[PDB]
Amino acid sequence: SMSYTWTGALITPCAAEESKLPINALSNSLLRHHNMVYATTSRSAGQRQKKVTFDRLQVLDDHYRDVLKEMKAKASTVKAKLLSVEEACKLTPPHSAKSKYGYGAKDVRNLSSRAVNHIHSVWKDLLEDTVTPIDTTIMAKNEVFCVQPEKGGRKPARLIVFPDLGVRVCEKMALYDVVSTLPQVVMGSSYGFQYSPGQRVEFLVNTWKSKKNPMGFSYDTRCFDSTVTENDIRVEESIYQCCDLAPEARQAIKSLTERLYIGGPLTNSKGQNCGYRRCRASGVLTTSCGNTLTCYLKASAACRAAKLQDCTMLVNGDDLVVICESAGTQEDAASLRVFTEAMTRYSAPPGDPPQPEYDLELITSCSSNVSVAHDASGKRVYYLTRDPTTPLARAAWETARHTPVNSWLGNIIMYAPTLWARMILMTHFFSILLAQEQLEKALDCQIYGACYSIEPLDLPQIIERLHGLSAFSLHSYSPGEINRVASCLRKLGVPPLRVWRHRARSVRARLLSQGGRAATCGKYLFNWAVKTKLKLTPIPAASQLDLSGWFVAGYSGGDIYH
Ligand SMILES: CC(C)Oc1ccc(CC[C@@]2(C3CCCC3)CC(O)=CC(=O)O2)cc1F
């Protein structure tokens, strides 16, 4: 069936859209080639519509059925509970999309009578009615990228499809416990969202070492959300239903599946009918869990079809990496084609065709790769990095323009040991926080799709707990990593190391001069910038820091605030 049908009504914005990085003294000090940085807008929604719209053909075989049976068996070991209206309300981001029924996210969080009553009525309706398609809004996302000259043309806007706030709270009540606990039970060590960046590195390295002649590949599905069929979504529901659930949960899950998850009408911000969806909704609670299960099922079966030897998968939504035993270069290329053919039959055709890789450092998954640097003792150590282009472009935008959610803070947290997060992101943003006297102000950021309020002054202990003390003393980064950063700095027009070091020393001195948590930031985050090093001992606050909850599950598109 067609992933989408369209009426001709436009996908409309509801606020002004800026497409060019503005000229701004603060962002200019970070990167001067502002014309390289753009944001997507509703103007390119038509381009995206064409890309996401196609007929899916799906044929299922014995391998598919076998894997599904195994997954259901694991799912049957899971007991999940309904959330109360209170608990669900508390998971709603403060700035989540308001309801069309006269209340917003703040009212939901405050347990406002108008909010809570409508939620109860939506829930009751889910129980009474298991057929009527539920309305969704479709919007073009405004996301920031750098121009890729070698590729041609800007990325068009991604779309988001989401039901009303009232429905989203009901999804949490029925399914929050399921989507938080089920994936790890079903997929075990293959479930990527259970890992911190360091734990992800550990899993990848150990998996690589477990093979005699390791070979790995990332598999890019062409528009994964759109490839997801009614069958796939019903199969996901059948997996959910294997859980030990309350009767009202079972009914609500069945209802949400029939009325929302399988498909439904698309409405623009002007209230006009834009068309109809028969694929994954990108803005529902089950997007991440559904994609992860479905990607895992199809890939596991395709591994068997391709007769890959000892395939180990790591899955995060639609992001898939496979590590296996090499059968030789020609044999590997042939087996990857068979894998691709199998995935295609399952309705997960390739974007870029998968390529066998024999160096672990060259495998990119979740937009990231393992690399090597040296710790204080000179020992080679593994850590997670990524190309810094998008992080830096977004940092520049977030410098020039105010936004609730700050990718830069998430990037510092997740990539704290990296050359670029330390040299550039920490230096740049602490200089701004110093200038603004806003070090004490908590900021919102995203980790694995969930939103968190984080105090920048807590960064030293957060980094220690997450990455260890070595994050503050890594040096001698790999030539490949240094070269990649070098290319980025040239492309974006970012100042060189000598400039960042100078800026960092000044930032550090000021932080130190202020005492308290500010001084701890100066000492630990910027020790790299000084000749006369300070001794970096374990921070007492880090030992009593429970960073569990951060890496339990993925919630991208799921409207989750922790
Ligand atoms: C990209 C290239 C043209 O320039 C650089 C080369 C190396 C580095 C790393 C410098 C280093 C890090 C420490 C954390 C931030 C800067 C690590 C290192 O090996 C020595 C050092 O003085 O600091 C940055 C650079 F910007």
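In order, the residues displayed for chain A correspond to 2420-2981 in Swiss-Prot numbering, which applies throughout.
Technique stated in the header: X-ray crystallography, 1.6 Å.
Just so it is clear, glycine is given a Cβ too, placed from its N, Cα and C backbone atoms.
Listed in Swiss-Prot for this protein:
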{"type": "BINDING", "residues": "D2639, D2737, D2738", "note": "Mg(2+) 2 binding site"}
{"type": "DOMAIN", "residues": "2633-2751", "note": "domain 'RdRp catalytic'"}
{"type": "MUTAGEN", "residues": "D2639 to C, G or N", "note": "Complete loss of RdRp activity"}
{"type": "MUTAGEN", "residues": "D2644 to G or N", "note": "Complete loss of RdRp activity"}
{"type": "MUTAGEN", "residues": "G2702 to D, L or R", "note": "Complete loss of RdRp activity"}
{"type": "MUTAGEN", "residues": "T2705 to V", "note": "Almost complete loss of RdRp activity"}
{"type": "MUTAGEN", "residues": "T2706 to C", "note": "Almost complete loss of RdRp activity"}
{"type": "MUTAGEN", "residues": "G2736 to A or C", "note": "Almost complete loss of RdRp activity"}
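The Mg(2+) 2 site is set by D2639, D2737, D2738; from the centre of their CB atoms, other residues of the chain with a CB within 8 Å are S2637, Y2638, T2640, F2643, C2714, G2736, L2739.
Residue density at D2738 (Mg(2+) 2 binding site): 22 other Cβ atoms are found within 10 A of its Cβ, drawing on all protein chains shown.
The mutagenesis positions listed here are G2702, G2736; among them, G2736 has the most other Cβ atoms within 10 Å of its own Cβ. Cα of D2737 (Mg(2+) 2 binding site) to Cα of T2705 (mutagenesis position): a distance of 13 Å.
Checked against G2702 (mutagenesis position) by C-alpha proximity, the recorded positions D2639, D2644, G2736, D2738 yield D2644 as the nearest. Sequence-distant contacts of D2639 (mutagenesis position), defined as residues of its own chain at least six apart whose C-beta falls under 8 angstroms from its C-beta, comprise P2769, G2770, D2771, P2773. Cβ environment of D2644 (mutagenesis position): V2471, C2698, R2699, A2700, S2701, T2706, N2710, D2737 lie under 8 Å away, each six or more residues apart in the same chain. Residues of the domain 'RdRp catalytic' (2633-2751) grouped by DSSP class, helix first, strand second and coil last, total 53 helix, 32 strand, 34 coil. Sequence-distant neighbours of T2705 (mutagenesis position) (same chain, six or more apart, CB under 8 Å from its CB) are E2590, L2594, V2598, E2655, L2675, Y2680, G2977, listed in sequence order. For the recorded positions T2706, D2737, the ranking by surrounding Cβ atoms (within 10 Å, all protein chains) places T2706 first.
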